[PDB]
Amino acid sequence: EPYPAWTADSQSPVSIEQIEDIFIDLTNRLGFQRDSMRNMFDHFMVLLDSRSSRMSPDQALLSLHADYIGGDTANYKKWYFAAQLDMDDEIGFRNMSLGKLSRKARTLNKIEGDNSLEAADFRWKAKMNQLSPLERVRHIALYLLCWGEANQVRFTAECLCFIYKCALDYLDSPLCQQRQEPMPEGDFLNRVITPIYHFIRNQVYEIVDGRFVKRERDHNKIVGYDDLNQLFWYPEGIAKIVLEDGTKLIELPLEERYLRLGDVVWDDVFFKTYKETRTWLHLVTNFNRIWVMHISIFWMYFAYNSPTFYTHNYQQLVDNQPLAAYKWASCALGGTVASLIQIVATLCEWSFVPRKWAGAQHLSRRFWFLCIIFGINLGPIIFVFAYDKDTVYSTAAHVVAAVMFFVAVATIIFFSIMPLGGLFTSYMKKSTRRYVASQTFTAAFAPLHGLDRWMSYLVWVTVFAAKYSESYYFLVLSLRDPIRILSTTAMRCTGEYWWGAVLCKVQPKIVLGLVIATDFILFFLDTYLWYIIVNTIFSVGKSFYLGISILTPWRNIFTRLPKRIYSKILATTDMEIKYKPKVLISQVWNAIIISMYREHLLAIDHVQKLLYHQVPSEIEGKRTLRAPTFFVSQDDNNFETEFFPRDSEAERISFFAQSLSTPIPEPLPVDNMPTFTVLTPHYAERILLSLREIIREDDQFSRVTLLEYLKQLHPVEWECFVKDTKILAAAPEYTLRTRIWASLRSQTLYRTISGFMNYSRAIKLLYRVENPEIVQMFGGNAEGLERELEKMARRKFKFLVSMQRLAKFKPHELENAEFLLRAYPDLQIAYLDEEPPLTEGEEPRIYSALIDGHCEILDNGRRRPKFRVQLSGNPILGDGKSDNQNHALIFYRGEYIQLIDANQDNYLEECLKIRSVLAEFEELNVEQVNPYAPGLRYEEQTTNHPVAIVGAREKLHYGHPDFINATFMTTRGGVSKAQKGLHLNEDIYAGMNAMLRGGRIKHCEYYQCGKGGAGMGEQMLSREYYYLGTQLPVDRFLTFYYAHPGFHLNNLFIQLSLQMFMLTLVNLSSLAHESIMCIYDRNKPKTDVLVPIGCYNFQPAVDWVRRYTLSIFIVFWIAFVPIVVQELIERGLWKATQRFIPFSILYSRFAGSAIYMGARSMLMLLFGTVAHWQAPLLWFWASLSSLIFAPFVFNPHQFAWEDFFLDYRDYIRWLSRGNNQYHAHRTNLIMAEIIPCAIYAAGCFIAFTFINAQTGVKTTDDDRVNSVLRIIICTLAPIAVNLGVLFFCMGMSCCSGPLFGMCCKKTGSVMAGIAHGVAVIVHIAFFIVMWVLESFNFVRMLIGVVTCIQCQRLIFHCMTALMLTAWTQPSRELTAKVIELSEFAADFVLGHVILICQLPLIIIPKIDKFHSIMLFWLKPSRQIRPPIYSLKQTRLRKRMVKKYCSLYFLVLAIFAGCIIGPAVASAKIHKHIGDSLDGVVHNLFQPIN
């Protein structure tokens, strides 16, 4: 009998014949497809069989009905309440105030409470209780039949619920029960499903010239897979269903809408329900709690510790004191800024969502309430700070100031704790929606019970307390001193004579905002650092207090393995005692050891040593089975050192033994364990290899060849294989054996199948060991004991493999698949199939078939499919894997599914704990109660939030799935989301959608699965992030944010910090160099004089530079140590130090992406170093150098003279080639690249202007500089001079006369070379011109060239932006050519500078190449892969490399002369230059005296 748990017992309420008749009757009445009815019947029977094993047959049907249709876990009940009784707001109110109602927990009367949902719940429970088993079977069968035929609307669960409700209503009508004509076969599929699929396909594709091609449109106008659900969520969207006549569907009676449903046009119904076109609006709206806290507290601190801002008439020695009202008003202004942040967030949210779909009447009220809060927070402070008190006042300023300060603190706390979506929902209560999103689906979070709630509270309170205290202390003091010093003093300079000397006066005030901004960024970094530290210490403390100490030697664990293994893996307490506890353990351990040795993973001396040593195995069984030297240890722990090593991945097994130490739930008898299935996709992967791959060498001369890899680098593996394979012997049998063995060591599907087919072996072993009756019942009949065990193995385990294509696979991969089916008969394969059309030219019909290793061979050599279900069309509209799993999901069995990849592997060691793993779903050892009892209420229910995902952990509140609840997840839509443009991850989206609807995610600890930035950052902005962010409570929101997006924001903040610091350093060093400074000490009272008269006291700014360097260094260290710790293994770092051309592509990629900023950073750092020396700049030097030169030390094959010269030749040729090659997102990138360049150039220009103000010297008027036009000349004239030569060449080529090129045989190459050469020459010439334009100073030249570079970059970006947004084409050509030649000059200079920097290194290793050997050693520490040289003719190569080396030295000499000549020219020239020049351009050269 196929299902013994239901038909053997006579206590079943119904028999198989009634169920079969019900299925047949439903198929006849509703016109279902005949081939799917049998599949669904088998599915339902397997469901009942699996569920009834641990329960009575009467309870299984009730539990299934509760889980599928009428229970409180079901989705149909949620949809019915939310979309037909209109009680979403009541559910929302119940969810938020569950503590108050639960605190009291430890038929004309129903009309009075009709509006309340408690009466509705009571009525529903009574109606469900009144049923009988036949109607329960009828409901479940109808739902399953409806589900198993819809193919792609299975992704939308609420459409399926609506269809099911309409079908049931029609079926119960007394009109279907009087008809005599059965409906034609396949009517449901076509008439109901096909138009929705047509809508979905036509939304994305388009038919042209007989095929289908994709459309060119933005995502903001397409509708797919979510707008359908959202329309079906609310009762106001169902009223939009329109018939073809213009009427509406809901006007018809309830028992007639199953035909006009097929007559519905879906074009005028669905619409877009969530528009996403931005990046910072989403960020601002989603996380408006972090910024409220941070900005508000920073403003409070900074406004309290800056008394000089509101001080009137400050004096350096008098130090007049203000009143306290001003400080209090400042803090209340901080409260006001928090309120303003909230208003901005709600405006962005209004921009977020569509116009008038269930979320329009809530945001205006919130806007008005926030406006009122802003007004009451702002008004009285405006009064106080507008100073009705300063003239005359009664003693009321202090009290009003204190009142407003406390009101501000209250506002900060309130707006920083409460969620945005649920602020003022307890005040409307009257007519319209009080929420923006559906509270039944989008916001249903499982409450946290027990000690975890308090642990999370404590962790977050500790983090925030420590952060606030430390940041206050440090930043407040270290900025309290510079703030006063820098805001007190002002300079005395001459300046420039087109607008005066205002910039020189206000420079020290300019140097303050940069410091403040840098401190802001440091605030953010500090909070992240404190989070990491506190979480780590809490985790280590919890691990310490758990009660398991790591100081015990593992030999005590090894000798305690017997009792624990017997208790946890083998013995179930409910069996009667028949054997001593010392035999079953021996059996299982010998089985696992011999299975380990079956793969030849160990030597011959250790296999017998590790065994239980049963030499007299066939006498009595007690005199033998004595413990070996491994299970029992000697008196000393580390006493065995002869054969106790078990190296070569035989120990690390020992992981299993270690994992046995953690607590493990009690097991269950094999007869009671539920059935499950294993699912895996396969598209174009590889199966067992052929002879060509296993007999052919690689392209290189024995370098990184897999064949030689497995032949040589198997020191014991290959020897063990050969010593046992050469005793077994065209040779077809030896041919196949080599194919099998070679496949098991490489990446193949056969390896995965062999690894995962251990479940049946483990189950058979457990079944034989556990039950001792059958073995003695047979008593010698091997056939019976193998047949019964095989039947038991087949009952409780299924394997499914999804092959997308098999009709067009391969002439030989088909034979491979046939061999696969022959090797393992139980394996099942699902594939797509096509049947030729029987009508005029139309789209081919598509099917779906399943075959196994038990169908006979057909006429054409194929196999007879068991089930063939017709699909509505081509299923693959996405990425494959998602749709590949979707089209084969209907062939699964059991209660649980395990999702695996195509390259995983499993060991028999980890397949003995499947029952323990499956027990983590908290449904195995649970007593059952009637779910429709009239007594209990919703609050007093323990089954409300089922666990959906259980993934073995090798988290972040959202883990990747390993095991999945089939019943929970398939009823809510798919096992993996399907969308090419929105849902790219099958692991995170599924977890967040499971959490949103009310499921629980767990993580195992004794199970290990077999496994080895911005691009997703901009795509992560979605609707799921919005729903999670605007609705979660504070602790859950914090723990979610600081894991997934907190990391990506922390990575971004550091770069902005570095750029701000570089600008600040440039301005500060200019200020300090230009002006004299003052003597300073440590304990000087503030009231005495400064010993040089007229000095400026500026040391605290330099001390600030020191402090910032220290802070950024420690932040980087704490953020970068874990990667090194993870990466460096080296046998545990020697037990943790005994317990305490290649140039071309890398240059392109890395040089661009990093050096294009590193070069400017290094230039600015060099100027700051050479203008005013400081100590921590030495540490700042060693970072950019490494970040630029890292690829050139990670790359071998760059350490030989001949190799270097060949690389140089390739460098020149590829330089030409790469210059040629490099020669809805446009405007946004244009803006985001234009603005920061303008700000950066403005800062550089201000610094450059100040350094020329010649402060500190006393002169008359008309004695200033005029650099404001020298900068413009030096940045603009090179553009014109580069345009001139290109214009000459282009004009000659456009003339294109009979003579074009007087001396050159070819014109294009020579003219391109001439233009490039003159461009680079004139650029270096104008750099020297800028040097000589001043009085031969170095630092002024440096700042001038930096400013010129920044200005040129800005104008290039602006010109490209203006050009991108019939002379239009030639103008674009000219502009592109100009940009190309500028970038060519820059890249030429950068590459040659890198080459000069590399020059001193090559002479060092010489022929000895000791450095090369060191590089080889370090590479071998990572990965060793070397080849052998080949000797051929070398005369031409030698000549070529000699000539190119001469060219390289010539270029070096030219560079050295160009950089050296100005030095001696300065050393010999006289002081006066351009004294005769006069007028508005007066002293263009810098006046030196």
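Counting begins at 1 with the first residue displayed.
Even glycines carry a Cβ here, placed using N, Cα and C.
Features reported for this protein in Swiss-Prot:
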{"type": "MUTAGEN", "residues": "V137 to N (Swiss-Prot position 302)", "note": "In 1082; temperature-sensitive mutant; no gross alteration in beta-glucan content of cells; when associated with DEL-GSC2"}
{"type": "MUTAGEN", "residues": "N305 to K (Swiss-Prot position 470)", "note": "In ACR79-5; selectively resistant to antibiotic arborcandin C"}
{"type": "MUTAGEN", "residues": "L477 to S (Swiss-Prot position 642)", "note": "In ACR1A3; selectively resistant to antibiotic arborcandin C"}
{"type": "MUTAGEN", "residues": "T662 to A (Swiss-Prot position 828)", "note": "In 1014; temperature-sensitive mutant; no gross alteration in beta-glucan content of cells; partially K1 killer toxin-sensitive; when associated with DEL-GSC2"}
{"type": "MUTAGEN", "residues": "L689 to R (Swiss-Prot position 855)", "note": "In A6; temperature-sensitive mutant; lower beta-glucan content of cells; when associated with DEL-GSC2"}
{"type": "MUTAGEN", "residues": "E910 to G (Swiss-Prot position 1111)", "note": "In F4; temperature-sensitive mutant; lower beta-glucan content of cells; when associated with DEL-GSC2"}
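Known features from Swiss-Prot, placed on the structure.
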residue: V137; record: mutagenesis position; DSSP (3 states): helix
residue: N305; record: mutagenesis position; DSSP (3 states): coil
residue: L477; record: mutagenesis position; DSSP (3 states): helix
residue: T662; record: mutagenesis position; DSSP (3 states): coil
residue: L689; record: mutagenesis position; DSSP (3 states): coil
residue: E910; record: mutagenesis position; DSSP (3 states): helix
Between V137 (mutagenesis position) and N305 (mutagenesis position), what is the CA-CA distance rounded to a whole number of Å? 75
Please identify, from the mutagenesis positions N305, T662, the residue with the sparsest Cβ neighbourhood, meaning fewest other Cβ atoms within 10 angstroms. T662
Counting distance between Cα atoms, which of the mutagenesis positions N305, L477, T662, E910 is nearest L689 (mutagenesis position)? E910
Name the one residue among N305, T662, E910 whose Cα is closest in three-dimensional space to that of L477 (mutagenesis position); these are the mutagenesis positions. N305
Which of these mutagenesis positions has the least crowded Cβ, counting other Cβ atoms within 10 Å: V137, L477, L689? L477
Gap validation: 45 unmodelled residues, flanks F1140 and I1141. CA-CA distance in Å? 43
Same-chain residues at least 6 apart in sequence whose Cβ lies under 8 Å from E910 (mutagenesis position): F656, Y1007, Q1008
Residues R106 and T107 bracket 20 unmodelled positions; their Cα atoms are separated by (Å) 29
So 35 residues are not built between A729 and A730. What's the Cα distance between them in Å? 14
Given that 15 residues are missing from the model between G1012 and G1013, what is the Cα-Cα distance between those two, in Å? 20
Could you state the CA-to-CA distance between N305 (mutagenesis position) and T662 (mutagenesis position) to the nearest Å? 53
